[PDB]
Amino acid sequence: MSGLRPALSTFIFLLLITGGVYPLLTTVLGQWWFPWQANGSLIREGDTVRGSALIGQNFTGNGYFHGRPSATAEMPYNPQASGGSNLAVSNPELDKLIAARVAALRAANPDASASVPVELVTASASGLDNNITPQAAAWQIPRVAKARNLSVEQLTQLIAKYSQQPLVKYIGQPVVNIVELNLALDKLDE
Amino acid sequence: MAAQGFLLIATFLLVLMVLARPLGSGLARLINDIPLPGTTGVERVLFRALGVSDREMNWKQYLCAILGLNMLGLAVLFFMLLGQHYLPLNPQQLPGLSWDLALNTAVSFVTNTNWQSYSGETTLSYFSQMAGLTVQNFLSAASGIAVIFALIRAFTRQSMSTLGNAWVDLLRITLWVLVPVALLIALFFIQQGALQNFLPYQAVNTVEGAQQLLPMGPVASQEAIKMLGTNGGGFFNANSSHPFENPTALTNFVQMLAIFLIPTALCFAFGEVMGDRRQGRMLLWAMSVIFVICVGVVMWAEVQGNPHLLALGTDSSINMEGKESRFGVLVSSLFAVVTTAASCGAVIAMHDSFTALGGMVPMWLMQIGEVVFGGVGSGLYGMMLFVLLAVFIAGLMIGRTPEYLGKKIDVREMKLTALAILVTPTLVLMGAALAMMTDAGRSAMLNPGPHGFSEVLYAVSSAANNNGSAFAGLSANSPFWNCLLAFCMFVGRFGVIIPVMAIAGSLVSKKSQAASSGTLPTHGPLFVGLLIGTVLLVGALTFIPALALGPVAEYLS
Amino acid sequence: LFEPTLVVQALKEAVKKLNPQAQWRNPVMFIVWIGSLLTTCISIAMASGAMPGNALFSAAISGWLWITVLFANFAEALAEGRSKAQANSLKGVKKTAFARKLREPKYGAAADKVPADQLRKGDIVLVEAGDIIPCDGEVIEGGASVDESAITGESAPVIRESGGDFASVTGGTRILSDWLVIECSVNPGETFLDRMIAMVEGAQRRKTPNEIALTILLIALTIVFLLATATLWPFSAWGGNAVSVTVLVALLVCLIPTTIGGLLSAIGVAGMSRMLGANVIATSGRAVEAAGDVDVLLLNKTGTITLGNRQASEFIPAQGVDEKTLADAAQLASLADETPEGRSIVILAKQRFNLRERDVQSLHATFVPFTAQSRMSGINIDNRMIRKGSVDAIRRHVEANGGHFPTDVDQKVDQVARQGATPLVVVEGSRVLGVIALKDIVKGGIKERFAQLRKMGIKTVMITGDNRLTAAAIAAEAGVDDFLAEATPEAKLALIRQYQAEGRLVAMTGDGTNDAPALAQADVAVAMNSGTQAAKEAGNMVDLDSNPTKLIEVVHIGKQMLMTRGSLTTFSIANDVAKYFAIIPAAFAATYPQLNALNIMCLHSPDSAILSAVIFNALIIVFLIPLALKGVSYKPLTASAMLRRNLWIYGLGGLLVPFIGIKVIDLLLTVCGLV
Amino acid sequence: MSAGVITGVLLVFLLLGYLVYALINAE
Ligand SMILES: CCCCCCCCCCCCCCCCCC(=O)OC[C@H](COP(=O)([O-])OCC(O)COP(=O)([O-])OC[C@@H](COC(=O)CCCCCCCCCCCCCCCCC)OC(=O)CCCCCCCCCCCCCCCCC)OC(=O)CCCCCCCCCCCCCCCCC
Ligand SMILES: CCCCCCCCCCCCCCCCCC(=O)OC[C@H](COP(=O)([O-])OCC(O)COP(=O)([O-])OC[C@@H](COC(=O)CCCCCCCCCCCCCCCCC)OC(=O)CCCCCCCCCCCCCCCCC)OC(=O)CCCCCCCCCCCCCCCCC
Ligand SMILES: [K+]
Ligand SMILES: [K+]
Ligand SMILES: [K+]
Ligand SMILES: [K+]
Ligand SMILES: [K+]
Ligand SMILES: [K+]
Ligand SMILES: [K+]
């Protein structure tokens, strides 16, 4: 008609030049250059996998380090529905949830303090989170030390080694890993 | 902590300015229909094959071109999402999407909205998010930049009757702005940890025993062009908060810079295409003052945080509920206000789980119109909608015929300016009223009290404002929600684009007055304050009745 | 003035246009009218007993919304009544006497008894002493003292000499002396006074494009506020009991820009009134605003330097003739020149050098005018043979009486020609007494008028076109920063279309018919009342004070109207934040008790805050009626400074004056104990 | 929803239509 051929032509060209070769170009650059980070950032030994360096896993246990709670729908720290918590700031249900979490954490940790870190009782935004702030990690040093028969200074230097600080202090937060740190703890044990 | 926020805002603005000013010299080149250095031969061997005639066309044919391209994109995306089981790259064999969700997702992705009413990694195949979603993430931004290029050409052209050729406009804009910067951002995200592998969903046995399952796919490739422009629809349900999308703070800084890159560079191009950089730095100051004020109030509200946490036995009271860990309170607050200022729609912190004062401000900067760097392409013409009214009021106070950049402004575009301004609050208030005169809409509630009405108002504002950011408590999977948000999205895009093109067509014909001794300079602090006062006056006078019953009510609770 | 207490009862009777036929033309207040009727029928059913409540609150809201409508129509009707009073002041009596028509044009001809309402084009009429001009036209012969106080306010007996620079007359004005004839130019009902009275009486007032655009923005704002206050009902119904319809309607009428919506007609009706009060007849408000946007002004020297033909005398240079002998020649000329222009030259020479040696009684000079064949004086009764003529006239006199002329008079004429002025020579006897210098002088205060024009940033271009040197001198002691020498009508058209094509707006204040095509081609056209009739129809506006620089007042009032409407709509918009702070905590105190911390005014009750807001909405309109009548005070400032001043006054008046108004009205209500 | 608010919704739409008509018109 008037401009049907240029319209359809530029649609097909823009489609084939943006979706179909640009993902292909980025992918063939990714596996050629940076394959570990391109292929899920998985951590593994032998052939089996124990997770990635980014996802974070539900750690129910006195010996293991504990991350932020997860508000994932069907199972905590489930990477299928990463939705986080959408409860309001003035929600009484949220108040009961935080009260139950702080009661459970007070029962779990009898030696550090009564003022729990806020992120250890508040759910993450993504619903899955592999990292916590190093002071919050140091809050649970007596629990892991008692449950693993390990030195407090040794655990402190271990979590200092397995930290992750940003390029500059204000752009993010200093933060320590969780799944990778617990795997390092297991390798230290055996 | 306030000092940390101060340096964060300051250095973010400096890096944005030093990355956006060179792009203005090069976006004004694209506006002037001047090819970039090193692509004239490629252009002349490409457009002949593509059939794009070098002849220019007026506003009516330009608008018809853009709307036809958007209708074709909507049809292709709708008939791709209704299938995706007859199509390859479905490792988990996802079923075909329902008609209502497919229509809502298709219109959200074509009309620069990117509102996710589902869970991406458990509802969409790899092929959809690799090709069909990504082409709309490219072409919606291309269409917005084309509309603002037509408006800038209308403002800078003396008495011509044409606004250029839309096909060559989007072709040049896409292939020489939106693609290679997306390559750079995507490879940076592969460097830092965002994945792009096309591998099947790889199950993982954890160190405890609870067998979870990890999602894969072309995540960073969609992430890069989702951040470039102001698209803002992620691969997963937690868009730009999943560690597979933005793993660290350097990635998040690149997220922020890619959000503000295109509107700031467009403002710089508007300044540099007239030969008067003051005309662009006026708009930049007018946007940035409102921006930094709203950043300050959001960070203050989130530092004050939840008061119940201190009474429930915590070491602090900062609202970490619904916020990430490696992204701090200030950083996630800044990303929230940047997202809802620039019409992106990618959220780090779940906006629903905010303090009332920190959640009112995203609603406010959405509902005033996407003016504070607001939207790719939209960030300038939505502000021009308010500039053409502020200069009218200023000329009324002077006692002279109102003119902006020389061209006289009269009834024939006052009608279109008024219609284009009022089409947004009409949709927002009508949708928010319709969602509470029905059992559906009122029944998709997650939080009781005023926060639920705040959720519905945020959702309808996000639909009508082409933002896509969500108070994610709302279960908008219902057919009523999908159809209502689809209609709001459609009208909120193409009842703004059409009158802007009509204003451009009416303005390009009028001969520009060269200069005079007595005209109001539209660059100084007085005009910046007048434009800011107009933006904070209309856009707040509309929704103070709407905002008083939600976030204000629960803040004064 | 505002309230003369003469026609206030009549205009209050004329307020009652509350029927929908005369109200839908203003939609921003038709919404207020429909809301008032809606809350009135709600109050009627509410007191009847359909729904339970007090109904005194609803009755008071309905009455006060009707009061807001009544004062809006009161402002419009008072502006219209002031316009009618101005029109009746300018009316005079158009048909006051029978016309003294002549069948043949000649002084002392066959009289007629025809009425003064059917005279056609080219009709001659005799005017005697103590008479009045029936219809507009031009004179043919004769002339005497004519007063125009009853039409233009000027009680100065301006003469009407035959032909020349002024020969046109206007009907309906008193005549003081005899010897006036008038040739009719246009029919009755075709004159601009009758046209202005007809458009005031018709009161159509076709709105300016600026008025339409401001109305468009007001409509957009009232759509926005209507949708906000309409969708406010489901939001309130979600949490507890919904807000009642009366509160929503009162909040809507508060949010609607009611003040500027009512004063939009007055801003412009008072504009026409200030046109007519500045001795200017204006046709359209678009023309008024375009005249308010003039950047380039055009004139001619025939209406500036003593209105032409009356140039002063400068020392009368001569070769071989002493100053005392030149003064004797001036005295002998003062005993001559029986023409009016000649007598003007006589009195200018006498005030240059007073001499009282001999007068008209001691020297019985013959009082005879010039002869048409040679422009020569018929006076010969003095000792010297007197001749008053030009160069060619005195040459013809030389070869008529004296024989041969010397070269001294030729070289003196050459010197006068290269120096300017006029080459007219006074001659007594057989020897010339020198060519009289007749350089002109800039009368009036046109220097400071042009200084005011330059301060207001309006270009002043002076177009007569005699020569470059005298145009430079006229510019030097006039004040125009440029001029245009060697002026022709085609050059005037080319220059005016070049200015219109360069991105500037122009205005002409011509008088003649030669520059009438250029004046009509100008987008702003100021016609001269002393100017030609055809140019007067060719113009857009005509000034009746015979002042070339009336455009400064036209710019003042035309800018005042736009400044007033923009300032008033900004004030009406800025009041809405305070109206929120007064209404919303009170409007939602019943169903949201947590919102009762927002009324920072510490108001009494929710049933009192809404009444205080509506009462303030009415009282701000009735207090700003004088601001609608008399415009915002124009000061000659730059754009940025004047915008800053307008903001600092009116935008700061918004959000601060409504605070005081609502608080004081609430205090008065609590003191009276009504709530 | 129920009766008594459909007349308010209809009157609001009628006012909006009249106001949009006045906005488009140059009366
Ligand atoms: C609570 C504290 C705050 C209170 C209020 C204080 C207000 C001041 C804050 C800082 C804002 C300064 C911005 C520019 C100054 C204005 C002068 C001007 O005409 O601007 C054009 C300015 C210089 O114009 P010019 O000198 O006439 O040169 C003519 C050229 O054509 C123009 O081209 P050129 O000069 O860019 O090209 C050459 C250029 C080569 O080009 C480049 O290198 C790229 C572009 C330059 C970018 C470098 C500066 C970026 C400007 C943004 C500043 C953001 C800071 C955040 C504010 C703190 C947060 C509260 O090389 C240079 O020389 C670059 C230096 C430019 C000189 C002026 C900039 C001053 C430094 C910024 C301050 C440092 C921040 C520390 C914290 C501030 C606290 C006081 O050019 C630019 O810098 C371009 C970008 C700026 C355009 C507008 C952007 C809006 C910024 C507003 C910030 C947010 C609001 C402030 C807070 C509000 C209250 C809470
Ligand atoms: C209405 C109620 C209240 C009434 C207030 C009325 C107005 C307030 C006046 C107060 C003081 C009066 C006397 C001042 C005169 C002397 C100062 C002077 O030189 O002129 C400055 C200026 C007049 O500008 P101009 O005569 O056009 O141009 C002369 C320039 O010097 C030459 O132009 P330039 O561009 O070359 O300027 C040079 C330099 C600037 O040089 C200066 O003159 C400033 C001195 C600083 C030194 C230079 C350092 C460079 C840094 C940039 C400027 C920093 C200033 C603060 C930045 C932080 C922002 C908070 O800037 C640059 O290098 C270019 C950058 C572009 C402009 C910068 C924008 C700054 C933001 C200004 C405030 C915006 C937020 C206000 C919020 C309003 C909402 C309520 O006077 C002011 O102080 C005005 C400021 C505006 C205040 C708010 C206005 C009220 C409007 C709100 C309501 C609107 C109604 C809505 C309508 C209805 C809607 C439906
Ligand atoms: K978006
Ligand atoms: K808008
Ligand atoms: K709006
Ligand atoms: K928009
Ligand atoms: K979202
Ligand atoms: K508006
Ligand atoms: K008002």
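Residue numbering in chain C adheres to Swiss-Prot, whereby the residues present occupy positions 8-682 in order.
Cβ coordinates come from backbone N, Cα and C, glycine included.
Annotated features, as they stand in Swiss-Prot:
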- C:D300 to E or N: Does not affect formation of the phosphorylated intermediate (MUTAGEN)
- C:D344, C:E348, C:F377, C:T378, C:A379, C:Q380, C:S381, C:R382, C:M383, C:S384, C:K395: ATP binding site (BINDING)
- C:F377 to A: Loss of ATPase activity (MUTAGEN)
- C:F377 to Y: Slight decrease in ATPase activity (MUTAGEN)
- C:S384 to A or T: Decrease in ATPase activity (MUTAGEN)
- C:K395 to A: Strong decrease in ATPase activity (MUTAGEN)
- C:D399 to A: Decrease in ATPase activity (MUTAGEN)
- C:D518, C:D522: Mg(2+) binding site (BINDING)
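Positions of the features from Swiss-Prot, shown on the structure.
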| residue | record | Cβ contacts under 8 Å, 6 or more apart |
| --- | --- | --- |
| C:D300 | mutagenesis position | C:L512, C:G565 |
| C:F377 | mutagenesis position | C:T346, C:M383, C:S384, C:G385, C:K395, C:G396 |
| C:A379 | ATP binding site | none |
| C:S381 | ATP binding site | C:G396, C:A400, C:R403, C:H404 |
| C:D399 | mutagenesis position | none |
| C:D518 | Mg(2+) binding site | C:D172, C:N307, C:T309, C:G310, C:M535, C:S537, C:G538, C:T539, C:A542 |
| C:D522 | Mg(2+) binding site | C:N307, C:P496, C:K499, C:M515, C:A542 |
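All chains included, 20 other C-beta atoms sit within 10 angstroms of the C-beta of C:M383 (ATP binding site). Shown in sequence order, C:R350, C:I352, C:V353, C:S384, C:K395 are the residues of the chain, 6+ apart in sequence, with a C-beta less than 8 angstroms from the C-beta of C:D344 (ATP binding site). Contact annotation for chain B: of the listed recorded positions (C:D344, C:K395, C:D399, C:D518, C:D522), none places its CB atom under 8 A from a CB atom of that chain. The secondary structure of C:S381 (ATP binding site), as reduced to three states from DSSP, is coil rather than helix or strand. C:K395 (mutagenesis position): 26 other CB atoms within 10 A of its CB, across all protein chains. A simple way to gauge crowding: the CB of C:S384 (mutagenesis position) has 25 other CB atoms within 10 angstroms, across all the protein chains here. Screening the recorded positions C:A379, C:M383, C:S384, C:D518 for a C-beta under 6 A from any atom of ligand 5 leaves none. In this entry, ATP is bound by C:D344, C:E348, C:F377, C:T378, C:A379, C:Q380, C:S381, C:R382, C:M383, C:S384, C:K395, whose most widely separated C-alpha atoms sit 19 angstrom apart. Look at C:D399 (mutagenesis position): DSSP puts it in a helix.
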